[PDB]
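Enquirer: Sharing a structure here in structure tokens format.
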Amino acid sequence: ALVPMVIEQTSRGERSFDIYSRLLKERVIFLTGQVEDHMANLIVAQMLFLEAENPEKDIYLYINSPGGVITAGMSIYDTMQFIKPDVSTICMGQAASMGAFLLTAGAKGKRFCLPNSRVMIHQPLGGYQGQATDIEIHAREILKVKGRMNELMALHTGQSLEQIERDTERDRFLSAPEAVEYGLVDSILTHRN
Amino acid sequence: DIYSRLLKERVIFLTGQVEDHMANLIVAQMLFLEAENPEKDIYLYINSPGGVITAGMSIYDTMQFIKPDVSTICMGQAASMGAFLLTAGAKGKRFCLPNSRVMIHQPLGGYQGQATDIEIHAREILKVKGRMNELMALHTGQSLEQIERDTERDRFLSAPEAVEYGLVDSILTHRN
Amino acid sequence: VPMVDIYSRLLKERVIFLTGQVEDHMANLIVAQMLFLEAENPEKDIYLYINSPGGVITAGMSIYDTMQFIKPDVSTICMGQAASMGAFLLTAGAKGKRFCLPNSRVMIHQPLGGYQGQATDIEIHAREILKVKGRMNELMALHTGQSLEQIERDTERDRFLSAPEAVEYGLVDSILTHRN
Amino acid sequence: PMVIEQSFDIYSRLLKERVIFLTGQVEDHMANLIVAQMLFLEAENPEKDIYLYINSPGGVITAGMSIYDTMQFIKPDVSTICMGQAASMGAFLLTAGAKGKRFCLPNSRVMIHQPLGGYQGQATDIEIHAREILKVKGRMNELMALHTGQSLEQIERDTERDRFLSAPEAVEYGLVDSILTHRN
Amino acid sequence: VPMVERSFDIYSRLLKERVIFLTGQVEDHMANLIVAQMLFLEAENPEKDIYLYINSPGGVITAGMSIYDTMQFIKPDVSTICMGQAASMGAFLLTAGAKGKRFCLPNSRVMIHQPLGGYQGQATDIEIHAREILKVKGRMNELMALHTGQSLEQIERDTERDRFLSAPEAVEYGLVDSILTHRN
Amino acid sequence: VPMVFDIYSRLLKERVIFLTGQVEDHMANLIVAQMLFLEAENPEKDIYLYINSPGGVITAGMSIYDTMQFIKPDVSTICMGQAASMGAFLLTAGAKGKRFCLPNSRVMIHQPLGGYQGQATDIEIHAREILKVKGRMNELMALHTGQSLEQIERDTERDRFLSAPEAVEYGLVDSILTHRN
Amino acid sequence: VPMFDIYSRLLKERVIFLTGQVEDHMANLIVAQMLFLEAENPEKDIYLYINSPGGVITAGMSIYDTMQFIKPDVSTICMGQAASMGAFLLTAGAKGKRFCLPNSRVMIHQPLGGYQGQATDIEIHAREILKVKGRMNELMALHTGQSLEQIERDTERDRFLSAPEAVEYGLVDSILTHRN
Amino acid sequence: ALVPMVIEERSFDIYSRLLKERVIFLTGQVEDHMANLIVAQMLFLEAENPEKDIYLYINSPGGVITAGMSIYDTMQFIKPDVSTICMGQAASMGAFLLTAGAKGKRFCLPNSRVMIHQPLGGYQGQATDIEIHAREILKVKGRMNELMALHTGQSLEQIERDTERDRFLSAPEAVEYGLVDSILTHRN
Amino acid sequence: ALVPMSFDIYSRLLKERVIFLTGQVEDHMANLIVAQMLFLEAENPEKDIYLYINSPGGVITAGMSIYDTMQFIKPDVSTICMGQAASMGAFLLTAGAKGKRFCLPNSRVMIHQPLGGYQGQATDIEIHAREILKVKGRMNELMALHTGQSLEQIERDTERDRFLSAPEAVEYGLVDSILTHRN
Ligand SMILES: CC(C)(C(=O)NCCSc1ccccc1Cl)S(=O)(=O)c1ccc(C(F)(F)F)cn1
Ligand SMILES: CC(C)(C(=O)NCCSc1ccccc1Cl)S(=O)(=O)c1ccc(C(F)(F)F)cn1
Ligand SMILES: CC(C)(C(=O)NCCSc1ccccc1Cl)S(=O)(=O)c1ccc(C(F)(F)F)cn1
Ligand SMILES: CC(C)(C(=O)NCCSc1ccccc1Cl)S(=O)(=O)c1ccc(C(F)(F)F)cn1
Ligand SMILES: CC(C)(C(=O)NCCSc1ccccc1Cl)S(=O)(=O)c1ccc(C(F)(F)F)cn1
Ligand SMILES: CC(C)(C(=O)NCCSc1ccccc1Cl)S(=O)(=O)c1ccc(C(F)(F)F)cn1
Ligand SMILES: CC(C)(C(=O)NCCSc1ccccc1Cl)S(=O)(=O)c1ccc(C(F)(F)F)cn1
Ligand SMILES: CC(C)(C(=O)NCCSc1ccccc1Cl)S(=O)(=O)c1ccc(C(F)(F)F)cn1
Ligand SMILES: CC(C)(C(=O)NCCSc1ccccc1Cl)S(=O)(=O)c1ccc(C(F)(F)F)cn1
């Protein structure tokens, strides 16, 4: 039924798990599609759940996303940094905009691209409508957000802030090897050994 | 052609929303009247809720450029760009009808796109805001700082209040 | 229609029609017609037929101030109905020269409006429509001869008046039945 | 929504730890859900803290006030944690948390402003509804002043137009008590 | 949505403690559900109070009256609690609660007004339907007078247009008995 | 439109043409026909093109541009309100010494925008084409303004707004018209 | 519509405009203008300005055959763009009298179409558009001087040409820059 | 439209049942969420038993390339072989994922059809940004052609020539092309 | 779910190896049919499967996913037309195991050629028209095989919609007989 169930055994008896809750028992979380508040809250809740079950074991965050809303992405980002476990990140398909941000935000040494995934980074997009006074207020805010985002990308990639600023004024696409070279991820996963 | 008839008496009507084509129609009429006689006054009746600033400025500059004085007359209302054009009329020849109202405020706008472009378009509408306030101060006799304070939010003025503010010169009540 | 135009024809006799909803452009058409007529002859009366459910106050006030400004008297004739701004412009006609047809009706009420936005701006716009309301009530008290308080009480909700009741109220001067 | 049958999602899973999420637009039904969770948790244990995560652009004031008054009424402390953003009613409910237990995540943002509204109708009714939203605005300003430590006059000035705050600025403003960066 | 061997949604959990939520617009089906919950609760214990939380902008009068007559018919007291807002029919049902057991949360608001309606058709039918809504208005005013202690004439005057009341004003008017602030 | 001859036709006999609103094929064709007609009435006398436009379609704008250059009379341009994108391009394309801004008009310049949908092969074809158009427009812009090609390129990667005085300094127009002399 | 309009005036100068999408009714206007001009003077050139993205082929062929049938030469002038059928009609002008303005562009490609229905009917309509394609390629070859095989290769996908390239391709004979 | 259940008490939908037998269905257009579901099933199966084959039935008109590549790389990464079976059709990304199956274990049903072609895309915006997005989709086109060459045994040059326009193949033509290894007709 | 204990009436009949194909044929309902056949085959590769068909037809490739599954699996698939079997529905009806294809007495069958549609460059139009003509040929060949009619007869009869009563469908070779009352 759309999402398949699996049957796992006792403890107290047979119990049904949808395929995602099943993978969750293996410390795996999926980030898929556009980033927005509710899908982001779901991810946050999963991260919290997993930290609790075991604050010492790694969490694996698969990312396939075109990007999305920045504040929603930051609820995930700050959770990744806050919880005790390392969050290993794995890009499959693509990680663009906020998707790329969260990918590179993973634990150092534990950020990966699948061989044919692609990454894209760029500056924030936005929009307001209203009085000039309010326009200035909202324009200043998004410039502050852009700057803050550039700083964090600088931190996680190892690139200079100026390098990040220059490279993200317009859409920049990277292959998996180019992403390793850029510092967005640490290596490429090709085969289970 | 009741309007064409009145155009022959150097009367032009600015009615409704200010936008490029109705503004162009006003500009063409002003150019025509100037030509037919550069010495005689032109009368611009204004009844408008406002509209697009660049379209309004095409009228503003035409009003200043041509040789004849442009007398402005507010009937009903002159709001936003409508109030601007009302107050832009020739000194001593700007009028309100007794029950017209005037409203002044700052520019509204909107953009969508990359942050870099958002800054560019924000800087531009802020510059336009600044320029409009300077022109408003110039024509009303109010200080720039006074205009800035009074146009942050919508400000309504009755006809007598508009005379005192310097937006118009007097009220027309009955023909002489 | 009817392409000889029937209105252009009637305009030559200083007859103007205000028909349907009051808004800026039809109001501007009326103002233009009054100006033309004043010029054509500043001493002869103008006849304004009114059949209207009302409309935008500022557009209506462009007609009102024009009526008061020009030198000729504007005789007003209510046909069908004169409601809201229609009733206002009817009673605004030259004293002694305001008429209802026998089966026309008049309706008076307070202004309607609406805003959306910040509370500060809501307060600004509410304050404005209240000023307009007060001003409209003063002008109606003035033209009907009613006290301001009577106008205020009667326009809080829709008030319908027959042609005889409109004469009695002071909205018009008399009823026209048959041409003399 | 991460489902184990016995319909039991990740949120039900987190509720077992007295953690509640306020996410997205504030309105009557999502708020009723929040109130119900707080009532359930209080009973399960009236002495242990409740944790309310907030990620919201704001929403309807009367709905927000259902959550506010419930937060104050129940016996447990409600610790509030801003993630992503807390704007308008979201910021209001955030600062409404138990003193000392209101937090911002490092890269969350807070925004405060005055109420928005709208009416359509007769001038008399317009006036009734305008005075009502002005009364609501005053009440909100008083409560904000109370919870932040700012003066009423300061809140009034600062909320005439949208005001954005970083997490450090929100601490400095008194909206929250501290920034959470890493699990203890 | 939140769940808590056995499984049960949180509203079901609260229902077992005689708490019913009335949230949003009053209409036939949501009203049916409330009536049904009241009956269930009476059976479970005809002596213990029932608590009806109200957060509503109002709604359909006949729907509301199905709740009203049910509140009056059953044996248990129905204590009413306003959270967020109780407007129009929401306010009526709030004040219809058991005397001494009607409450406002400190920052909830109440609004009262007359019925709204509309018909279209022949003048003869227009008269029939106009006469009917006038009868409903009269009855609603009588019952409002009954529960508030206000005179019929005062209710009539006070409800010709929307009237908003703060929680203290609602106690003063007699719509509710007191304010709930803090648990014991 | 008032009669006196419609107001625009009346102005046309005085060699005045209005370019108003978005540039597209049919309004552009109207401009072109007016220019051909005027060239006719007198191949020696100046033509006046008032411009108030947010821009529009490039190929439509180029029909006006090439007509301006082809015909015998000088086409003097006057910006009122605004001249943006293609509107700015046509403004600066006027006869040298006869390009004007009204004092409170504004000018905006940027690169072309476009869009295609289809197979990668065709995307490549259409992408290369708009890139050629971009280069041609920058060369022509450099030509009429006096700016270097490299300068035009850098300044038009994003929207660049100019006041009437700034447009004069940039070389987009020759001077400001303030009062009829 | 600056007025007798500006187009009627230019028509008196044997100038016809083909502007926008090619379809039956605008095409019929062009054919009618050409017939009229042939009449007024069967020996003098007709000037056809073209600014078009293309359009319906049969509609374009009504113009094409009219151009060839009438006695006067039809000179074609591309301003802005001549794409698809627009480019076809440009190149179809009288030998030696086909022009591009300097910054006009030309685009050529194969026909587009679409059908839906039974497989049998799909086959009928596919066969037809393929015949139209072949016929258009032959005609393009004829007017450009290119070989049939060169046209076929160059029009499988959109091919853009600058004004100098269009002269070199044989689509037009020269570039007009300034009037003689 | 409901999914059939079975009682045995306990219950499960037939798809969950087939999943326990290591059968996964890829059906309809390829897009992120259905692709994620396929990825998750593959992960789950690798788990239950990293040595046993996984069977992916494919009936798809194609879809989003990046979504398809999330499946492609998962197929390549996991330890078990992924056998692919085309029923109905495998077009565009569907044909790509079909040919990406474990060598020797890629099948067409007798009346399935396969279609291969180059990527489609579209952008709107400034010329500078148009160039960036055109450059990117051309890189993608190139990468897909290389991978197609790899799995089919065709030369990169042959793949390039054959995919400029839609190319349809019958099941025997798909075997001859190297898209699949054989045709499944009847069960053993 | 409609009639459950969710365990609906269809799940109950599935336990008796009865599958329903109802309404328009498209990928997802087809996949559901395929999944049920696979499930039934595994539970018992020797017992017949019963496929009830009431369908106006639908997408050919979706239908062929069902067809090839029917032929691949070990059990015989008996087909029963109720109401109607039109286009792809008639095809799957006649695709059942020979001797085990039935019409109910007042069901009707309709056969015809493929329908389709494309839009684009002439070159691409040719590619897609050639493809639907190949599909048409293959479907005519398969219809001839299962009905016993000559290729020429199928072709002549399917250029336009051809309606058949249940007796006419038996006589045509589309089904083997009519089911009227249960044994
Ligand atoms: C909000 C908290 C309580 C939280 O998320 N708790 C639940 C973790 S999920 C979980 C826990 C145990 C067992 C099972 C699960 Cl799923 S917290 O650990 O992020 C937290 C938040 C705030 C504070 C403090 F600020 F009060 F110190 C301390 N801890
Ligand atoms: C653009 C001009 C020619 C203009 O508006 N001309 C027509 C005025 S309308 C008219 C004129 C004569 C007779 C009848 C009419 Cl309707 S101008 O007079 O505003 C003008 C514009 C520019 C320059 C100059 F910059 F070249 F000096 C000189 N004059
Ligand atoms: C704006 C004026 C000039 C006006 O309406 N003029 C045209 C009247 S219509 C007309 C006049 C003459 C012949 C034919 C017609 Cl239709 S006015 O008479 O209302 C007027 C308006 C303002 C002033 C003054 F303020 F300058 F004194 C003087 N007169
Ligand atoms: C309405 C009440 C009864 C309430 O929320 N009850 C249910 C609490 S949820 C719960 C309780 C016990 C066990 C488990 C759960 Cl989930 S109350 O505690 O808010 C309340 C409301 C009103 C009054 C009084 F006014 F009658 F005194 C007393 N108590
Ligand atoms: C119709 C009756 C039999 C009724 O509601 N019966 C079922 C009550 S719910 C119940 C009873 C026993 C055990 C369990 C439950 Cl849930 S009643 O006549 O007792 C009755 C009950 C209630 C009302 C009213 F409150 F709606 F007016 C009117 N009549
Ligand atoms: C196309 C032509 C004839 C044109 O526009 N003619 C009409 C000009 S409008 C006119 C002219 C005189 C009097 C009145 C009017 Cl409206 S042209 O003069 O631009 C032209 C175009 C092309 C060639 C040539 F290539 F054949 F040399 C020669 N002349
Ligand atoms: C259809 C015809 C009559 C036609 O277009 N006639 C009108 C030309 S427009 C014209 C001609 C002269 C004067 C004024 C005008 Cl507008 S024709 O000349 O193209 C024509 C068409 C067909 C035949 C014939 F086949 F019968 F011989 C002879 N002539
Ligand atoms: C992210 C991992 C842990 C993963 O997909 N786990 C879920 C496997 S599903 C599963 C496995 C066992 C039992 C049950 C299930 Cl559902 S992984 O095997 O793809 C993996 C990913 C990354 C790394 C490393 F980079 F850290 F080395 C090592 N392993
Ligand atoms: C894909 C396969 C394995 C399949 O359909 N498997 C699941 C059958 S359903 C089932 C099976 C066992 C128990 C319960 C159920 Cl429901 S197959 O039988 O169609 C198949 C497909 C391919 C090959 C081979 F090519 F590798 F030989 C062999 N078998």
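Chain C is numbered as in Swiss-Prot, which gives 17-20, 32-207 for the residues shown.
Determined via X-ray crystallography, 1.9 Å.
Keep in mind that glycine also has a Cβ here, set from the backbone N, Cα and C atoms.
Here's the feature list from Swiss-Prot:
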type: MUTAGEN; residues: C:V17 to A; note: No ClpA-ClpP, little ClpX-ClpP complex forms
type: MUTAGEN; residues: C:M19 to A; note: No ClpA-ClpP, little ClpX-ClpP complex forms
type: MUTAGEN; residues: C:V20 to A; note: No ClpA-ClpP or ClpX-ClpP complex forms
type: MUTAGEN; residues: C:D32 to A; note: No ClpA-ClpP or ClpX-ClpP complex forms
type: MUTAGEN; residues: C:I33 to A; note: No ClpA-ClpP or ClpX-ClpP complex forms
type: ACT_SITE; residues: C:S111; note: active site, nucleophile
type: MUTAGEN; residues: C:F126 to A; note: Little ClpA-ClpP or ClpX-ClpP complex forms
type: ACT_SITE; residues: C:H136; note: active site
type: MUTAGEN; residues: C:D185 to A; note: Loss of protease activity, forms ClpA-ClpP complex
type: ACT_SITE; residues: C:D185; note: active site
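Mind running through what each feature is packed against?
Expert: Contacts of C:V17 (mutagenesis position) defined by a Cβ separation under 8 A and a same-chain sequence distance of 6+ are given as C:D32, C:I33, in order along the sequence. DSSP classifies C:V17 (mutagenesis position) as coil under the three-state reduction.
In sequence order, C:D32 make up the list of same-chain residues 6 or more apart from C:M19 (mutagenesis position) whose Cβ falls under 8 Å from its Cβ.
The number of other Cβ atoms within 10 Å of the Cβ belonging to C:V20 (mutagenesis position), over all protein chains shown, comes to 6.
Mapped onto three states, the DSSP output places C:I33 (mutagenesis position) in helix.
Spatially close to C:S111 (active site, nucleophile) yet at least six residues away along the chain are C:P80, C:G81, C:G82, C:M134, C:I135, C:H136, judged by Cβ distances under 8 angstroms.
Counting every protein chain shown, 23 other Cβ atoms lie within 10 Å of the Cβ of C:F126 (mutagenesis position).
A simple way to gauge crowding: the CB of C:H136 (active site) has 18 other CB atoms within 10 angstroms, across all the protein chains here.
On its own chain, C:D185 (mutagenesis position) has C:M134, C:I135, C:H136 as residues at least 6 apart in sequence with a Cβ closer than 8 Å to its own Cβ. C:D185 (mutagenesis position) carries neither a helix nor a strand DSSP state and counts as coil.
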Enquirer: Filter the mutagenesis positions C:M19, C:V20, C:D185 down to those with CB closer than 6 A to an atom of ligand 5; keep them in sequence order.
Expert: none
Enquirer: Which recorded positions of C:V17, C:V20, C:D32, C:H136, C:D185 contact ligand 4 in the sense of C-beta under 6 Å?
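Expert: From C:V17, C:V20, C:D32, C:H136, C:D185, counting a Cβ under 6 Å from ligand 4 as near, there are none.
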Enquirer: I'm trying to understand the geometry here, so how far is the Cα atom of C:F126 (mutagenesis position) from the Cα atom of C:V20 (mutagenesis position), in Å to the nearest whole number?
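Expert: Cα of C:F126 (mutagenesis position) to Cα of C:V20 (mutagenesis position) measures 30 Å after rounding.
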Enquirer: Translate the DSSP assignment of C:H136 (active site) into the three-state scheme.
Expert: coil
Enquirer: Counting across all protein chains present, how many other Cβ atoms fall within 10 Å of the Cβ of C:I33 (mutagenesis position)?
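Expert: By my count, 11.
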